[PDB]
Amino acid sequence: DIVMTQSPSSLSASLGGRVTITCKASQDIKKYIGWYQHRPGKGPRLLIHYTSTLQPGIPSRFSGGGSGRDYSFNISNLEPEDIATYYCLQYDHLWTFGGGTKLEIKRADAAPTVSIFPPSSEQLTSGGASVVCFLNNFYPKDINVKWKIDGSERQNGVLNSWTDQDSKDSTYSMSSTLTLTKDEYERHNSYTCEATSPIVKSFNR
Amino acid sequence: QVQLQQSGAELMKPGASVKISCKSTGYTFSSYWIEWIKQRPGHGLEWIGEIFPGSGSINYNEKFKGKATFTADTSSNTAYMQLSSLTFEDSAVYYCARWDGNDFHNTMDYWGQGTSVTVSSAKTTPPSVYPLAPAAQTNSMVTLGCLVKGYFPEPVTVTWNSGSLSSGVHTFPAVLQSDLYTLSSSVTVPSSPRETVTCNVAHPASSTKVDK
Amino acid sequence: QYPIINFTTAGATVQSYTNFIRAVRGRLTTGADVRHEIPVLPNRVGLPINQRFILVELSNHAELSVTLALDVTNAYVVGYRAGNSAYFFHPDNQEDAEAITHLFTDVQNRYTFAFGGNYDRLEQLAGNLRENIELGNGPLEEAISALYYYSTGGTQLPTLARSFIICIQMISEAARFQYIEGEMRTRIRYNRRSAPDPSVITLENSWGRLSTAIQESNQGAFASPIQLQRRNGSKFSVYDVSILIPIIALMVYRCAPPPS
Amino acid sequence: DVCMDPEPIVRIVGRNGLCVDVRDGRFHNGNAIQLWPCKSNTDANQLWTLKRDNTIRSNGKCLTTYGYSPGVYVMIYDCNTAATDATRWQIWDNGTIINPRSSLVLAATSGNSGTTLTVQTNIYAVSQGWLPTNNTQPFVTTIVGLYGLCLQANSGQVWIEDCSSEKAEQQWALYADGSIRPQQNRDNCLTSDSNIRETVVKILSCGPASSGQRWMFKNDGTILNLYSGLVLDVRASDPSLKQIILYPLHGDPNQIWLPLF
């Protein structure tokens, strides 16, 4: 029944700096709060138990503190491998996980390296035609992808997929795909995907 | 050396029941608790319950007192959670975690890799795998790609040349068209090769490995 | 009448020999016929005799003076004069025998040897190959004595032939190849006298085959390669004029350029 | 008479001593031309016939630029299918292969093997220097300049010292891309900077392969940096300064060199 109000929901800092995550409890959990690190794909990783007691094997730049209902969690000297989603978990009475906090590392701005691919002839035999466009290793995550066929914009039949932030160079990546039927595909000529001066990579046929 | 290997991704129709296993291979199974945590794509982490092998002790969330049931198999060091009468809101990723309850200062320790449970009435369809052939591409090195379109359910593992080299590889999260998944993957290799590069798609749910 | 370039071996320094060879070239070709940045000598066909020859005057220590005659078309020595006597190599045709008649009109006697000017005959007469005949300021100063004193029957023929081998390489072949000009320039500095290496010998044998390959080149590329030699003489093949530009200074006229 | 130029089947060496090569030996219209190590055999993907119509042909097909803008790639193509002046090329005496319409130059914008060839704006860079020869290896010589002393470099700085043929620090590999690289480390180039008078020439890596690392041996005996227009100069004719500067042309002994093969 105990409620854990973990704030904020997201963070954004640069390498070397320190962040702080606040966890607010509904009642006195008597310093029985834990701290975990969850990377996507991996299982969560225990960092601190009993408010401040760090886990054997964790760098000293992680630290916790608090008493009663108010607790905090610091990460100094930030590194690219610290990208994850952090939770607080009380265990005074049963269990209660915090809302979570998704961490982002702030690096220098980088433009995406765009690549476009015509539909494979094996896909044309199936009656479909999908043209793919990649946007790899950019920053920040905010990017607009614009598809063009014969110069006119096409907004229906598009599917976007963002990756998580890279834990080494702190970059993102994106793959936008335009799904058209084969007859509608060959009713037009040039194909182009533009990344928002925009960046352009196209093929001709 | 404390590993909790959970069962693979399970697909089940709405209204059926699924059992998730969780093997321990690093400690005495009967001396530690086994926690069960539910994660939805937009709900953080929910605690389901806990089972103490060696005893029969169970603690429920009260939220899952009619849904989840925990058993144990000390003869095989595997714990089980059985979610019955699956709604669409049961579609989540479930974790088993070890809790050393020998003293009340300890919290959950080692976690499993997670078990993705999908609850849909869709039928398992294999992916139509397509090569993305690129000659007018510089950046000192070439980028290829493979397209995994029209499959259900998740997940599909995409590797290049059977595990090498992922310098390199950018696999993108699948997108659901309700209810068909498509995902793309690209790889960057130096300019000198192409000496040969092909991708390996693996859909264990449909038992189809396409080498294209 | 004819142009004369003077040179002395007495105080011969690096600069005095460089200015001499550069003055020999300036009087050999106008420089307007340049193919692939390498000047070309005038064509033999339509040359008035007033532009057919140049004169090289060699005066060493001890007052001795000699005067060589060089053909403009190929920069080769055709004969020499010493006081009142004149000597010429046997011309390989009747036309060039007429151009010889217009050289050294002041002399009392005209002598024409029974042998030509090529190396194969000169080496046999001298009793030594070019690889065993030293070059530099020293050998040139001694060659001037052998040419001058030959009129009085005071020098042996092998000495005279070797002396011709010395003057041709240090004057004619140095005007053709600035690489050879640098070799003699290396010998004048440090005051060393050395016989030529396989690098120099193979270039002398190739001046005819180099000028044809450069003039008849598809934008500098050779139809068939030319085999050269290094100091070791290990040999390498040349397929393009780019490396020969710092090597060849003068080329014999083989053709006219195409209208382009 | 009149000179008739031939059509010699000749390789084309360029940046980092790599040959102009048709990628993977495929000869369909569109397949690009790449840098590749020079083969010793008779594979036609590296042997080019220098035709009379200013076309460079391999196995029948023609070396063709994709377009007339920098920097589109250069491809193999049928002579009669491509534009008749997209297949035209001039070979200059200073290792420049230029398309007359675009006025752009065949370039290798990357030093790695397998780099796709393109056309770029002529800056006379190492990436833009080429040489038609069957010589796979560069020419290894000593360079003799002022006072008959030899050009020499020790890891960083280049100067002139007494010509002892034994040192091998005075050995230079004249690569086909116009670069002058020491025999010791052939990954380093005789590098200039900024195109300013009195700039000390150094020994840097051939990574950039820029204009400033490309040189041409001239007839008057000078080593010219084609882009800047300046030549190698022994500063103040004083070899005791250990400084080889880049100075405009005057023809004095300090600017005269000679490669004693």
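The numbers used for chain C are those of Swiss-Prot, and the residues that appear cover 40-299, in sequence.
Method on record in the header is X-ray crystallography, 2.9 Å.
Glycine is treated like the rest: Cβ placed from N, Cα and C.
Around the Cβ of C:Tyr115 (active site), 18 further Cβ atoms fall within 10 Å across all displayed protein chains. In the three-state DSSP scheme, C:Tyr115 (active site) falls into the coil class. Annotated active site per Swiss-Prot: C:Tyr115 (among others), in sequence order, evidence recorded as similarity to another entry.
According to Swiss-Prot, the active site annotation covers C:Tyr158 (among others). In the three-state DSSP scheme, C:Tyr158 (active site) falls into the helix class.
As annotated by Swiss-Prot, active site applies to C:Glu212 (among others). The secondary structure of C:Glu212 (active site), as reduced to three states from DSSP, is helical. Cβ contacts within 10 Å of C:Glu212 (active site), excluding its own Cβ and spanning all protein chains shown: 23.
The AMP binding site feature in Swiss-Prot is assigned to C:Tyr115, C:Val116, C:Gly156, C:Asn157, C:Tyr158. With a 10 A radius on its CB, C:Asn157 (AMP binding site) counts 12 other CB atoms from all the protein chains.
Cβ neighbour count for C:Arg83 (mutagenesis position) (all protein chains, 10 Å cutoff from its Cβ): 16. Following the DSSP three-state reduction, the secondary structure of C:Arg83 (mutagenesis position) is coil. Quoted from Swiss-Prot, the note attached to the mutagenesis of C:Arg83 to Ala states: No effect on the toxic activity but suppresses the vascular leak syndrome.
Within the same chain, the residues at least 6 positions away from C:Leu109 (mutagenesis position) whose Cβ sits under 8 Å from its Cβ are C:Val63, C:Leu67, C:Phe92, C:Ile93, C:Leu94, C:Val95, C:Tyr115, C:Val116, C:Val117, C:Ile210, C:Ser211, listed in sequence order. Look at C:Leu109 (mutagenesis position): DSSP puts it in a strand. Among the mutagenesis results in Swiss-Prot, C:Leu109 to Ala or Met has the note: No effect on the toxic activity or the vascular leak syndrome. The residue drawn here is the original one.
Here Swiss-Prot notes a mutagenesis experiment, C:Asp110 to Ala, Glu or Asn, with the remark: Suppresses the toxic activity. Cβ contacts within 10 Å of C:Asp110 (mutagenesis position), excluding its own Cβ and spanning all protein chains shown: 23.
Quoted from Swiss-Prot for the published mutagenesis C:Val111 to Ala or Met: No effect on the toxic activity or the vascular leak syndrome.
Secondary structure from DSSP puts C:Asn132 (mutagenesis position) in coil. Within 10 Å of the C-beta of C:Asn132 (mutagenesis position) we count 8 further C-beta atoms, all protein chains included. Looking at Swiss-Prot, you'll find the mutagenesis C:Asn132 to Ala noted as follows: No effect on the toxic activity but Suppresses the vascular leak syndrome.
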Pairwise CA distance, C:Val111 (mutagenesis position) versus C:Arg83 (mutagenesis position), rounded so that it is a whole Å: 8
Cα-Cα distance linking C:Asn132 (mutagenesis position) and C:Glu212 (active site), given in Å to the nearest integer: 23
Cβ neighbour count (within 10 Å, all chains shown) around C:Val111 (mutagenesis position): 17
Distant-in-sequence Cβ neighbours of C:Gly156 (AMP binding site), under 8 Å, six or more positions away: C:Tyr115, C:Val116, C:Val117, C:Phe128, C:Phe203, C:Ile207
Listed in sequence order, residues not in C:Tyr115, C:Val116, C:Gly156, C:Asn157, C:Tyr158 with Cβ within 8 Å of the centre of the AMP site Cβ atoms: C:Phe128, C:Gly155, C:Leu161, C:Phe203, C:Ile207, C:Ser211
Rounded distance in angstrom between the Cα atoms of C:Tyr158 (active site) and C:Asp110 (mutagenesis position): 17
For C:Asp110 (mutagenesis position), the one of C:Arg83, C:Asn132, C:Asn157 that lies nearest, given that the recorded positions are compared by Cα: C:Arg83
CB contacts for C:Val116 (AMP binding site) [other CB atoms within 10 A, all chains]: 19
Nearest-integer angstrom distance between the alpha carbons (Cα) of C:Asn157 (AMP binding site) and C:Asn132 (mutagenesis position): 14
Integer Cα-Cα distance in angstrom, C:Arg83 (mutagenesis position) to C:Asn132 (mutagenesis position): 13
